[PDB]
Amino acid sequence: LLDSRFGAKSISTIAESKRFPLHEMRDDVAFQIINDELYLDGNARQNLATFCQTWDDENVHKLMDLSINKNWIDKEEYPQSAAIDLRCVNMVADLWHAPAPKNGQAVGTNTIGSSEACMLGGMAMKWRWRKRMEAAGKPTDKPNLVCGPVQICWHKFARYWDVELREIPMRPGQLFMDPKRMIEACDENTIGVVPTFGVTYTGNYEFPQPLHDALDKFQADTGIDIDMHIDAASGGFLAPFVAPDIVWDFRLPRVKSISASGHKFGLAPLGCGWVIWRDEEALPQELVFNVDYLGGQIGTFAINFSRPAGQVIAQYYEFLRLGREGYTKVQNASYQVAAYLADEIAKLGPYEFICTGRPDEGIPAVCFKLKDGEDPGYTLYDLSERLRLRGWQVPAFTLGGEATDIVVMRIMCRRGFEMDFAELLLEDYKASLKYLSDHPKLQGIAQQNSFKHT
Amino acid sequence: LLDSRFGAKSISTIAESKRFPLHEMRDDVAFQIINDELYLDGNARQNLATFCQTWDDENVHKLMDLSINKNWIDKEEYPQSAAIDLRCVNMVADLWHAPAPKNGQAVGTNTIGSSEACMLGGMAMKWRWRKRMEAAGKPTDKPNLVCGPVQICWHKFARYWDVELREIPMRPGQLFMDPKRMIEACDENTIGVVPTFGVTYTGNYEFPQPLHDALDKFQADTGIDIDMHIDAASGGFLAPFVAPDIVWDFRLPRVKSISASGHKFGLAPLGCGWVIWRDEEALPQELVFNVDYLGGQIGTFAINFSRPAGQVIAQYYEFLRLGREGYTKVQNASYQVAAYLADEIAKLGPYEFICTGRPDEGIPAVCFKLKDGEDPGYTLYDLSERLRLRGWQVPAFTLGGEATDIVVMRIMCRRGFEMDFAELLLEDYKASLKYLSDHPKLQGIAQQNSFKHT
Amino acid sequence: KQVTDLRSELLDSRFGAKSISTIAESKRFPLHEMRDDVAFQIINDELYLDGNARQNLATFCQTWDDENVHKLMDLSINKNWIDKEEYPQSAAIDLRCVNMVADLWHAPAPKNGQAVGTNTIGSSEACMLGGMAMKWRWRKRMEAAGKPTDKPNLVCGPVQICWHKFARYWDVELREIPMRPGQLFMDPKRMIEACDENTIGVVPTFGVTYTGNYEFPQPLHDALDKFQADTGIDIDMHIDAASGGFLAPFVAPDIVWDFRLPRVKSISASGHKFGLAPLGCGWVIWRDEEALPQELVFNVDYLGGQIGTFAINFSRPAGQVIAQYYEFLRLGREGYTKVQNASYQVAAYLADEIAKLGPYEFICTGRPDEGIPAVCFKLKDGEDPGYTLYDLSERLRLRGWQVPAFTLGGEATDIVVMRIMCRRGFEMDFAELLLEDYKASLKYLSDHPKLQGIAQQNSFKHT
Amino acid sequence: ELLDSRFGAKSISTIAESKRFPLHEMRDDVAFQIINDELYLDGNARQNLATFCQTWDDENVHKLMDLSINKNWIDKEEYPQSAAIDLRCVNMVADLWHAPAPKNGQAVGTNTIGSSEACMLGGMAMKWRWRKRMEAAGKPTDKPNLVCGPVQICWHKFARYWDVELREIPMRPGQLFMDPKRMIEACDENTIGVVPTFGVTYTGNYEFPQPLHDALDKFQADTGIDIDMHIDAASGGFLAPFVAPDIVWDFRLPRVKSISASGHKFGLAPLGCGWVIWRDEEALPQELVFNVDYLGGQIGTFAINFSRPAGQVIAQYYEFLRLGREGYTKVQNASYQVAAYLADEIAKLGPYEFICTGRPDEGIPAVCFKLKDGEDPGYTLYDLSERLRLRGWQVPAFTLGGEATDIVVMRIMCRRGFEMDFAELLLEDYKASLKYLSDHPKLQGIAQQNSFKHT
Ligand SMILES: Cc1ncc(COP(=O)(O)O)c(C)c1O
Ligand SMILES: Cc1ncc(COP(=O)(O)O)c(C)c1O
Ligand SMILES: Cc1ncc(COP(=O)(O)O)c(C)c1O
Ligand SMILES: Cc1ncc(COP(=O)(O)O)c(C)c1O
């Protein structure tokens, strides 16, 4: 066998792909082989399912390229990267109205993503709860966590750390965690409540303030003092700029910690998350580990150890070049696209909207389902497939709880998906509808849910 | 205030370094500002403390640059990256003699580094142990883990997952976990034993074979069946090439899982780890989460979620271009440098070596201390400072346990630190000794341990 | 009660500034200037909507990427092919290429020092030039015989659209032998039935666009010899070797289709196809000076003497010619043979593997002696696997592949075929992946019977 | 035996076996370096003042072209966005030339490789429209002719390739262009159309369509013969719309059925871009349009070429977007200022008669002059041209055709990149050349070879 690229004896990556290669290969050949098959990956420009950054900025490529070997954990060898990281933590803390540091540094850390950030927040929540119950002479064998339609990372947290997950079910007419059902699930064993400030499946905000009021009333009626951790994976970098009046952060006494994804609306490249604590008291010191350096010793609360510092640096770049002024315009642009799509899509079929891209209701997303008892001659799964033939990935999937019978389509509007592209989407959307109308036999055939976790 | 680079009003990164920036800034100015202060970071070429890759390969830079937005978790949009990842898992499994897969795919996963890989391995160990104790209706709230001079990630595991850490103390003449002391620490609550195949502090291997025999005798005498997880962060990509005869992997029945760092001797860029399980039985399905995609559901056992796929791609590039043939030559080269330094350094002072860079004893490292009761006229702390003035970072620190009075110097030889550089280090080493000899007052002044964790 | 902080103007999320739409007023010439880098990023971003064709198995055009070719093209962006004066070296390289192509096709040794031929933008222009020369030669004959040159016709088989254009644009009656069950190509018998005194020439297609098969000029050549013997009518040929011209000379030297045949007066082929050159390169060679009527050649003055030219286009980039030369130099016969063979191996593999998956009748199986590296098949007559090739094609698109399904012409206007093209870059590993997706598609069609018959639109087949 | 000093290895000659297809292969990086090194023998054209084609370098254009190397212009299916951008360009150029508003929203026209193909297409459409008006009237369609002035060679090629009698009004002292009177004298019932050249290749002057249009209206009034026009605005098409909007030469004139122009000339696009627009659907005989199938339905195409790169269209769009009318006006005016400056400055150096002085109202940014009849300054423009070449400049000296055969002119083209600073350097070298010819009289009359003048 020969290879038409190299004009020589073929080298297959498939052949013995299950055994460690025995011989050396020319470097440039290995590179070209891998480079060529990476073309099979999509570029996500037409993928409207993910929240993760997919746009390309030359300066970010340069900063990442320069940081390939900078080790985030090695404060000693990379002092400047460590300094930039500390600045970011303070800036994010400031953004969320965290109390002014009693020293000079906010309590928090950078992470690989919201998953780790949530685990750290969850562990701290569990430890604070354990300390309290112990100080009351009560048991700590059956901890539980109250939440709404959370992302899979919380299911993982509950499973990995043995905490009963009390997830309020999504239901027709009540898809999110409301004050009433939240309280019904709370007790002395509840380590905390986790509102999701930007639900993954729909894009809506679960508002912490009303929930906070209910928890105040709860402590008043029972003496049970319950705190909150806000999972603001997406909303944490949206509301502070486009909807400052929504009180969801550290302005609320019970909010002990907050986490968010830098690689989502934080605009950072893949591999960046943040978790901030209200103050030192909010973070049990037993979870922090002190490691020595020539410059002294620094404490860290992290699951990972060695890793690249490039994303942190790129995140700092976004903070510096944009500021509140810049983020407000960037985020607003996405909301305008989402709002436009929602209004335009509503004129094309019998739809019921769950999220319409309004800044006061959630993130830049459009989420809808077909109206109950309405048959346009296709399902959202069918429409989703027609759109794929046009290059778009618009996820169609079912909701959980008793809403398992609810099929929705969610469209995410992130940086790069400008108004001109949304108009193209609408063109293909209409073309797909006409095709489905001209070929009725297509209805009901497609029935596989698309990736919806991120 | 003006800036001499831009010839315009000064823009400080320190002034408002604790608040989120208010205004926008020209993108390129923000880039140059950050680019300029990153020069304050070292390049680590003269840093002989870390195990992490610090050499630069143009092809790796290109692959990483192309992968900046490729999401490791999104199998749907990046199918080829996911396929390459699967190949790597199988190749690493093959490298460690894992039993041939039933379905065709080995059981394991890529990780951010060895920390995450060890957590996963640790959780699986805890779960397998629990499933046994639970069947016998015994308490499962006081699990313990037996190990030697482990890296900090195991202390974190113990703390975060409430497992008693039974670390055999480092002591004069017995710095590692031996069969006798290991058994003395084992009981029905031991979830497993963790040998460190390449101790972080010294570079020596803890040999699993003798420990394995002791565990066989243990089960024979008590009925208690204890398994092992090999922390081969560094050794996992060394012995298979330069010392195939050392039996430390899956060839041993009790070894249920193994973890290693790709960004160490695996030659991958920062942000790559690996953990492999012997077979399906070794990994409790309760820990695996299944997520749906268009092409079907894929299960995952990971702490992190969204993150970049570049390192895995880069790792595959190393596997392809080198093979066993290439890795053997690369690792041998490092061992030759280490062996050379050990031999040469021994001629310069009254030293007792703990590791001399021998392939059959450990990793490419040199570790020594001053002979007991010997006073050359300086401490290794003093020598370390002298070498810093020459641009080298050669860590001097104390050991734990009873060897708390012992101060050692550890030199790590990784790719890029060639024979010519070792010669220069020897020159500076001699120069340092002469200076210390001509300036006696320096003795005893330096007393701060250097970063030793990685 | 408001809680937001909004701006009252459409914004762009990339630039954090007022939005600039390319769709708004995209029907009027822009009025104002715009920052250069912004215009660049705006265009760069929408170009991501284009496919990269790596998974497109319909085209014959080069889609692989070679760094050196990128550099040569980048350096030649302003080099004008027609300006021999300012770009002497590009002109020299072009002359070398003409000679090398002429040599490759066994053209008679130049009666001076340079072969008769020219580079073109593609096979279309090359064919037009060959067609005009053919018409002119024929006209000169009839006029010498005192006959009317009022009704010229051209005999051919299932030619590519460029010949339909030539016939239309130069008023030549196109006598295309119909594609039919049992015989989809131009055979000697039907060819002769279409020939007469007004036939300007015959155009065999050495690598049919629609199927990939070669129309063999030798048997046709014999028939034309017999024809002149029985009627005195002397008819010549122009070989449309768009794809085959850079295949057979390397993997099947024994096939006599070129200038080795007396009647072959000119040949054309595409450099940007199997010639391996980047888009925008074609070639047409004539047997000798006599084969090219000087009335079609235009002489322009240059600072160092006047050079003759026979082309439709004038000013244009010389980069593709340079890149073509680079392929000739780095590969040679030795290299082209290996590159082409690699594609044949992939095609042959797919044909053999695909045959095991359904009731198919193959028209082309990627054999070097029969045609180009392509696989062409249809469902066996009176066989119903539970899907049409159109349905299969759509399922493959959902997996990212573009495998064209379309109908044949003539009496085969009712037959639907699927054609797979194997060009440089589509290596064995990718063919395996295609097979995996092919099988997955079949299982899906099997589990979802309602899909059968829904898809009914032909894919782009002309190139 | 023979070695190469670059590779320190056996020599690899491109001259040896340069007429025979190479037999063996060689290292790719060696093949690249060998070709890269001889390409240095090509000029960079920065000092070439003969061509109209773009020669300046813009980094963004290099990037767009590099990204487009494999984008196939004809493959609408695989490259949808490239096709969309192309449609926008057609509409924008149509709007630029005042084409009537489309009935369906899309203007009638197409991108081409250059003005040559654009002119062929325009010419075929002209021939077809004339033929049909003829067949519908039951007349003979076998003797067509085309009336024009000092046309570029592409029209001679069209005439020859499509069997149309070319009636070119001869260039003559005093009246080097096609005037209304001589145009009419050449028109008849077999005239498929008139082709004014809005920017004559040889001189740079505009042939004004308006006066010719009036004569054609009177012609139809007196004879009933209705003749249309195709404007060859290869260079002028991207000049007058910005610096001289008041000149009526485009679709504002009823008889102008089609217009063609070069994007790679003053359109500022890279080599390989042309444009041809038709007034409306009726102006383009559908018999010439071919419809091909593709998943999205079917698209009609009228072009001689088929597969080709879409990079130039994309680059052309980039110029349209970044400049707009505002930008083009400033860019074009800058070239006119240089031309006007050179004309006025050169006039002070010798006994010259100017035929083009770079005035926006008269033509393109070019300077064209000849020596005053009988004035012998002691050299010919051929001699001057050679002296300028020794200083690195290529300033073409050549003879006019028709009845202007005795005339030797020098033409200077001012395109983007040739700024005022460079013009001053040219003037310095021009003066130095004059002084040298003055001090070395024996040089007079020696040079006598015309330079490339077609493009
Ligand atoms: C609410 C929410 N939390 C957590 C995550 C996981 O974040 P990451 O992928 O960065 O771990 C997501 C995607 C999310 O939408
Ligand atoms: C034995 C050992 N285990 C684990 C680690 C941590 O690995 P990582 O920094 O890649 O998480 C190190 C550095 C080590 O030396
Ligand atoms: C047989 C045949 N001839 C001519 C052409 C046209 O070639 P080009 O697109 O290069 O003009 C093609 C595509 C073809 O397949
Ligand atoms: C008036 C005129 N028409 C046509 C052309 C031919 O243009 P192209 O070289 O771009 O085919 C030129 C150079 C010209 O000056």
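Using the numbering of Swiss-Prot, the residues shown for chain D are 12-466, in order.
Looking at the header, which is where the method is noted, we find X-ray crystallography, 2.3 Å.
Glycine residues also receive a Cβ, built from the backbone N, Cα and C atoms like all the rest.
The annotation substrate binding site is assigned in Swiss-Prot to D:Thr62, D:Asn83. A 10 Å cutoff on Cβ-Cβ distances gives D:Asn83 (substrate binding site) a total of 28 other Cβ atoms nearby, all chains included.
Per Swiss-Prot, the feature pyridoxal 5'-phosphate binding site maps to D:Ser126, D:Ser127, D:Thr212, D:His275. Classification of D:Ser127 (pyridoxal 5'-phosphate binding site) by DSSP places it within a helix.
Quoted from Swiss-Prot, the note on mutagenesis experiment D:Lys276 to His is: Abolishes pyridoxal phosphate binding. The 10 Å shell around the Cβ of D:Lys276 (mutagenesis position) contains 30 further Cβ atoms across the protein chains shown.
Under its mutagenesis entries, Swiss-Prot includes D:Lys276 to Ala with the note: Strongly reduces pyridoxal phosphate binding and increases stability of the polypeptide. When secondary structure is read from DSSP and collapsed to three states, D:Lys276 (mutagenesis position) falls in the coil class.
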- Hits among D:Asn83, D:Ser126, D:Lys276, i.e. recorded positions with CB under 6 Å from ligand 4, come out as D:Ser126
- D:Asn83 (substrate binding site) and D:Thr212 (pyridoxal 5'-phosphate binding site), Cα-Cα, nearest whole angstrom: 31
- Query: Among all the protein chains here, how many other CB atoms are within 10 A of the CB of D:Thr62 (substrate binding site)?
  - Reply: 23
- Separation of alpha carbons, D:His275 (pyridoxal 5'-phosphate binding site) and D:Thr62 (substrate binding site) (Å): 11
- Task: Fewest other Cβ atoms within 10 Å: which of the binding-site residues D:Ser126, D:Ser127 wins that one? Let me know.
- Result: D:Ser127
- Item | For D:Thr212 (pyridoxal 5'-phosphate binding site), the number of other Cβ atoms found within 10 Å of its own Cβ | 21
- Query: Out of D:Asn83, D:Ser126, D:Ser127, which of these binding-site residues is nearest D:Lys276 (mutagenesis position) by C-alpha distance?
  - Reply: D:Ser126
- For D:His275 (pyridoxal 5'-phosphate binding site), just count the other CB atoms lying within 10 A of its CB, please. 28
- Query: Cα-Cα separation of D:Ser127 (pyridoxal 5'-phosphate binding site) and D:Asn83 (substrate binding site), in Å?
  - Reply: 21
- Query: If you run the three-state DSSP split on D:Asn83 (substrate binding site), which class comes out?
  - Reply: strand
- Note on the structure: Here the Cα-Cα span from D:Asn83 (substrate binding site) to D:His275 (pyridoxal 5'-phosphate binding site), rounded to a whole number of angstrom, reaches 19
- Query: What span in Å does the pyridoxal 5'-phosphate site cover, taken as the longest CA to CA distance among D:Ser126, D:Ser127, D:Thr212, D:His275?
  - Reply: 15
- Would you identify the secondary structure of D:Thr62 (substrate binding site) according to DSSP, in three states? coil
